[PDB]
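Q: What follows is a structure written as structure tokens; I'll ask about it next.
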Amino acid sequence: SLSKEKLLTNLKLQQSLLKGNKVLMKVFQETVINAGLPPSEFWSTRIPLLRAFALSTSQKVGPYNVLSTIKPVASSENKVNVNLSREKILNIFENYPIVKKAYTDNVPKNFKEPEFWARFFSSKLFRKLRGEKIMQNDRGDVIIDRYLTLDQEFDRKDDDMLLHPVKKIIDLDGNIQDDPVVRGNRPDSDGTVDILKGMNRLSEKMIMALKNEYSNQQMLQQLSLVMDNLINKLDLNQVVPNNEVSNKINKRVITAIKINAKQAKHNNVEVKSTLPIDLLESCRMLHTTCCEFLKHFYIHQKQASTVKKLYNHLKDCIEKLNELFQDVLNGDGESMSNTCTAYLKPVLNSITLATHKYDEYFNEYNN
Amino acid sequence: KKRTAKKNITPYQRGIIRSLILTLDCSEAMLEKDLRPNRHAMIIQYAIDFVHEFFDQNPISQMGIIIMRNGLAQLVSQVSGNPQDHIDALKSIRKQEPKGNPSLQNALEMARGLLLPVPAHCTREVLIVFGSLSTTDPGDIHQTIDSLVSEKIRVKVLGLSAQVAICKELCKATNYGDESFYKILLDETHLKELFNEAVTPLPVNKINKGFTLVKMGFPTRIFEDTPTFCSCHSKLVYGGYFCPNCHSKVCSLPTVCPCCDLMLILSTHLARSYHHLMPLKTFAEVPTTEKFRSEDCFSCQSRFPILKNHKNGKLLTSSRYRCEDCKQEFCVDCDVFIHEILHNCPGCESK
Amino acid sequence: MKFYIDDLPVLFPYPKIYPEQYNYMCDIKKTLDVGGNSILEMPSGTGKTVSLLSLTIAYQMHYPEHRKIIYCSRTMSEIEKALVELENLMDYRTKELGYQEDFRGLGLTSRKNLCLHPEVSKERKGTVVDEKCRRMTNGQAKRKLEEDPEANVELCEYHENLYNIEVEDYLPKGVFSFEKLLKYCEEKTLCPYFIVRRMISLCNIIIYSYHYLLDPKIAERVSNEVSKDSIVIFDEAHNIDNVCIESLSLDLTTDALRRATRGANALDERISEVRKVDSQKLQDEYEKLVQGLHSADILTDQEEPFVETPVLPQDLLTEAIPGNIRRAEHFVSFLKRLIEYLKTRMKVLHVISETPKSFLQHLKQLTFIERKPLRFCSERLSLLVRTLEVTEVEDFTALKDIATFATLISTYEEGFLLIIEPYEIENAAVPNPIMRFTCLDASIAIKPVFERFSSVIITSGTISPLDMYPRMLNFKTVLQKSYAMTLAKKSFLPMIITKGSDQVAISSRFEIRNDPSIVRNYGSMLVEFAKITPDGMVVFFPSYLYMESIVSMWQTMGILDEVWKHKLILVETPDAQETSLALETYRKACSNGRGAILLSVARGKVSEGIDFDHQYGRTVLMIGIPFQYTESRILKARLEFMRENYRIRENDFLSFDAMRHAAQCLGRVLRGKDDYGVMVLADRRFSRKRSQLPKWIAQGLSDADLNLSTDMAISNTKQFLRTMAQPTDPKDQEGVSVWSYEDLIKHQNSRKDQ
Ligand code: SF4
Ligand SMILES: [Zn+2]
Ligand SMILES: [Zn+2]
Ligand SMILES: [Zn+2]
Ligand SMILES: [Zn+2]
């Protein structure tokens, strides 16, 4: 259902996803409308998003309850378009062809919105569901009665189309009486039997629409004992415990520590030109995805010409950013230009390194 | 009177990497009144807890969250390795209320689609927190189950207060037949421990499968503060990491490099793994009258040993549950603590 | 396993065992040692079939004498159940032993479920299919075909291929269950029916329904080769007596009488035309009558016998001429008088019942037609028709009805009783007089088999009490033992929901009608269960009309909407085919996700043979307790006979029958011991019957679970379902109630040899 080339060629799906995210359509166009990337590879990066979207789309709801319910669990809202109006009616249509056909036939005239569904209440919701209305409101007229007549034999032929030769464990038919020719008695009043056949038929239709599948030692001990003694030798003058002894030594220790405190403090855990900031951000995103495609390809490998095109484009982008920095220094001056250079230093270094690495690999392959 | 596991008989293999796709259940059933707020609120709370826990103990895996509302499976968190995203997603959900019927089939198919990108060495999984007593499928299900087991996708589900035949078949099917994974609960505490035991990697007796070396590299923290600049979210962040190879900043994570796409870790994640691979022998409870050992703790120093002949009190037992290999005592609290939190056995470390 | 019974190797096909099974084996062997009957109630919660077949096969294949086994399950459904299980046992026995089999064992049902001829089997009514196969392959149409090659005569040709190859030999070696038999004999284009029917002379063990054993009209071909001494097993024997009675009763309706009039007219036409063409053969048959009963071709008939012999198998038959009936025209006139007398006696105003002797004398009064000539009417008509070689039987169906009636009422006495009900009061004051004729003593039909066979068994998962059967059937036993369900766990929750939420006693006893209190109470019960139980639930209304009305006016309320919202409904309807279809969809839904409810009738076909395993049944119900006297007084007459002949009072017998059917319904919901399931009841009267139930049911039914209200019922079953859901598998308490492989039985009871 989902394939790499399939999502690649799902152009309408791809454009729908373009409509999905402003950021997405923006980055895509600036990778395209800026004479940049063919969309093919651009999606070739983004494939999982496409797959996810596609699956989120073509997701048929079950038949089952809502399908049924559309005849039972739906007996109140006599107003306008009720809950899940289009959803419920399509569930009806898949559930019952007759109503779909009647509604279609009654489009050019007789609106099936209010009056159609009003007469439908009587006609169908007596036909299906509850007992035979027979008397009472016999509004089942015209299309209703016609479709009634139809649906009768229609359900008949369906039921006909349902009969399997059930496996002989369950075969009640062959089980009953079709062993003997016997003479019993029987004693255990029309209508409603049709009701039972109705529920059976509904359920089985539902299920079928689902089966469809659609030093050490010596000196060690010596020194140890020495210390042990020293301890035992009263001593342990906590007064004599250094305090700091050499005021100089003390000072030096403090120096070290304040130095380290300063350095680690330098860790203060706001650009000027908001419009140029956003523009530079766009440039960074652009160069990032461009390099992304190379560092994919330059690793992986026979599509060498594609790598060549990517490399030429990347060199173009590098020169473009160089000119960008030149223009920034010209216009914004230095401090703002300095801030821009700082903001773009990492990406700039990465792309420059990628360019150098490609140059080295190209020289190695050539020489 | 003891309740202990007799022995661990797969202390040789587990799935260390994981990609578990928890799927909740947000459907009309979950609104009954058996668990204190409801099924649903308690479920989501424990789900948050489990998310924290699982992303702790398996800090190299990913995860995605899936609901089942109105017979549809609507992804609520892409498969991702950052716990906070999933946590927030669950936060958002918990204020929203269930509807429709649980469409187990749709959720299953959405997962199977979702886990395709996961590479061979990574291992797949799903964890259905199934709450209802029915499904509503728009297709054959055994078709899906067959596709699943074809794609080597183990599944574990935690039913609520009943047993559903199809789910039992599902667990029995994907997990190489060996049925133990359809555990259903009978109490809230049982539920907490259910999630807890879902946290760990999952062995049964692994078939001999492909075992593959995976390229990855470790980063080095950065120094500057004002030079705040990020290459995984394109912000200003006061300092982060460097891919050793891609050589671009990446906000703090065990994430995958967003430039050259290789896994990043420090080691402490690998340390957690080590802890899971080769655990200890379960500490033995010493005989009541046959111990004649030291009257203290060993790791701690507790005074809870015995009472020396007290009709029924001494006849009860002798709190001396003592590990095997180091053969040193340990009070009950110390043994519980060792076997739960820190797995270096105190004495067995020292020799 | 392969353990011993102090002489017998037993190739039990499972590693595990059950204790009750071992006791069953011990006691059934003890029975077979010494000729007796020894009814044995083994709860269906175990596998009775496996134990039975394993032990009996081992016995037959170990000792050299009792070479044949007869197994009579109630319905062909259980026939193929026994067959498939036996096939698996056989495969296991070979697998453990190599090849020491030389074994054949065959099912045996009828043409309608066996005839493979496409067009023939396309027919629905079993009688018609029988007739069609008879004509298509008779002793006569074959002659017409062979002497006169023409388009008139065709043939299944399956009979022909049989004639070629099968009647020199047999089917290869298997114990062919109907699936296997049909597949194979379809491949090799044979007629399975005649195959097995001729094969009976060779099968080591035979399985056939009760009717083939007791219905004298088809239990004719019993060829004492079949047993003469064999060991005979009645599985599911609690419904024996009713099978006997239904095999010996008979109905009459004026409409069929007019049909017989038409048939007699057609007979007059046929005899006229043939005697115009050929009568010398008719006189030859007169001579063949005058020599004797014409057994040479009234009995030596490979294909002929037309009207079965509804009397017991030839025991109560003389052999001389039927005197004046020798003339065919005489016979037609006799039937004319008979049918007219029947019509005029049918126009009788109101209910009247007579002994057969009394009716016989009365007929003699109106028309002096004697008993002795009357008895011969059946074979007389049949062989006359053969001499007529008619082209159809439908015209003569009523004729054979009357022949059967004449033979019965002219043969037996002082056990039977006539009755002439002029109408059906349920639609009273309409023209529909019925000349109902039935037996009373169940023992009459059985008596021949207990006379013939020596070692017989009676077995069911339900029989209780184990003394009513020796009373009614008048037979001697040895071991009347009941077995207790030794369980390391509860495993099922019998209840008696006497009071609904209104705390009101409920039943079906009041009427067959509505009383919205009762209806709403039951509906509430059903719907809350539908909420609570997982997939699979059953109910068993006491009678069909009851279900019709109840469900109709449930649909009147909104009650059915809720259970629709949860589970599926699958009703039980009189046509068997649609019933089977519904039942299989029920199974398919249970094993699928959606839960499904099947509601049927206790007396009905569903309870008879259908099984309800783990998934397919969790919570049976018994809406009301099944009773019959809703309808007329045939039960009253039989019960009169019961009281006078046996020291049994009415309500005793009625309660006994009701609990018989209740237990039969209930036992279906378990198969093994791993299975489980609630078994509720519902009626006030149930509470006092707690002792009538079979033992193993009674044990689980503690005192505190009596007359519970629906609400506490739901509470308890909720707790049950949860508890059973737990994997309570200590596997050391299962060494108590499973007697593990080859050892725990060996150790435990080889020591218990005390
Ligand atoms: S036995 Fe043969 S001839 Fe007779 S009905 Fe069956 S297929 Fe036809
Ligand atoms: Zn970042
Ligand atoms: Zn990198
Ligand atoms: Zn301690
Ligand atoms: Zn230790």
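When the header is checked for method, it gives electron microscopy, 8.2 Å.
Every residue, even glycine, has its Cβ placed from backbone N, Cα and C.
Below, the features straight out of Swiss-Prot:
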- C:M42, C:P43, C:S44, C:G45, C:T46, C:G47, C:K48, C:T49: ATP binding site (BINDING)
- C:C115, C:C133, C:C156, C:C191: [4Fe-4S] cluster binding site (BINDING)
- C:7-285: domain 'Helicase ATP-binding' (DOMAIN)
- C:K48 to R or A: Loss of ATPase and DNA helicase activities but not ssDNA-binding or ATP-binding, impaired removal of pyrimidine dimers. Loss of RNA:DNA helicase. Extremely UV-sensitive (MUTAGEN)
- C:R111 to H: Intermediate level of UV-sensitivity (MUTAGEN)
- C:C115 to S: Extremely UV-sensitive (MUTAGEN)
- C:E236 to K: In rad3-1; abnormal sensitivity to UV irradiation, defective excision of damaged DNA bases (MUTAGEN)
- C:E236 to Q: Loss of 5'-3' helicase activity of TFIIH, transcription still occurs, has no effect on DNA translocase activity (MUTAGEN)
- C:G461 to R: In rad3-2; abnormal sensitivity to UV irradiation, defective excision of damaged DNA bases (MUTAGEN)
Q: May I have the list of same-chain residues other than C:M42, C:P43, C:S44, C:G45, C:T46, C:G47, C:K48, C:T49 whose Cβ is within 8 Å of the Cβ centroid of the recorded ATP site, in sequence order?
A: C:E20, C:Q21, C:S51, C:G461
Q: Including all protein chains displayed, how many Cβ atoms other than that of C:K48 (mutagenesis position) lie within 10 Å of its Cβ?
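A: So the number of other Cβ atoms within 10 Å of C:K48 (mutagenesis position) is 22.
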Q: Using Cα coordinates, what distance in whole Å links C:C133 ([4Fe-4S] cluster binding site) and C:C115 (mutagenesis position)?
A: 8
Q: Enumerate same-chain residues with a sequence separation of six or more from C:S44 (ATP binding site) and a Cβ-Cβ distance below 8 A; give 'none' if the list is empty.
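A: When sequence neighbours closer than 6 are ignored, C:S44 (ATP binding site) has C:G461, C:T462, C:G667, C:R668, C:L670, C:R671 within Cβ distance under 8 Å.
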Q: Around the [4Fe-4S] cluster site formed by C:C115, C:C133, C:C156, C:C191, which additional residues qualify by having Cβ within 8 Å of the site's Cβ center?
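A: Neighbours within 8 Å of the Cβ centroid, excluding C:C115, C:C133, C:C156, C:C191: C:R111, C:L114, C:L116, C:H117, C:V120, C:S121, C:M136, C:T137, C:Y158, C:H159, C:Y193, C:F194.
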Q: So what sits near C:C191 ([4Fe-4S] cluster binding site) in its own chain, CB-to-CB under 8 Å and at least six residues off in sequence?
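A: In sequence order, the residues whose Cβ lies under 8 Å from that of C:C191 ([4Fe-4S] cluster binding site) (at least 6 apart) are C:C115, C:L116, C:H117, C:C156, C:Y158, C:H159, C:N161, C:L162, C:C185.
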Q: For C:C133 ([4Fe-4S] cluster binding site), which of the three DSSP-derived states applies: helix, strand, or coil?
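A: Note: C:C133 ([4Fe-4S] cluster binding site) is helical by DSSP.
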Q: Using DSSP and collapsing to three states, where does C:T49 (ATP binding site) fall: helix, strand or coil?
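A: Going by the DSSP assignment, C:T49 (ATP binding site) falls within a helical segment, counted as helix.
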Q: Just how many other Cβ atoms lie inside 10 Å of the Cβ on C:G461 (mutagenesis position)?
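A: There are 24 of them.
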Q: Under a three-state reading of DSSP, tell me whether C:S44 (ATP binding site) is helix, strand or coil.
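A: Going by the DSSP assignment, C:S44 (ATP binding site) belongs to neither helix nor strand, so it counts as coil.
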Q: Whole-number answer please: how many Å between the C-alpha atoms of C:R111 (mutagenesis position) and C:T49 (ATP binding site)?
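A: Taking the Cα atoms only, C:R111 (mutagenesis position) lies 26 Å from C:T49 (ATP binding site).
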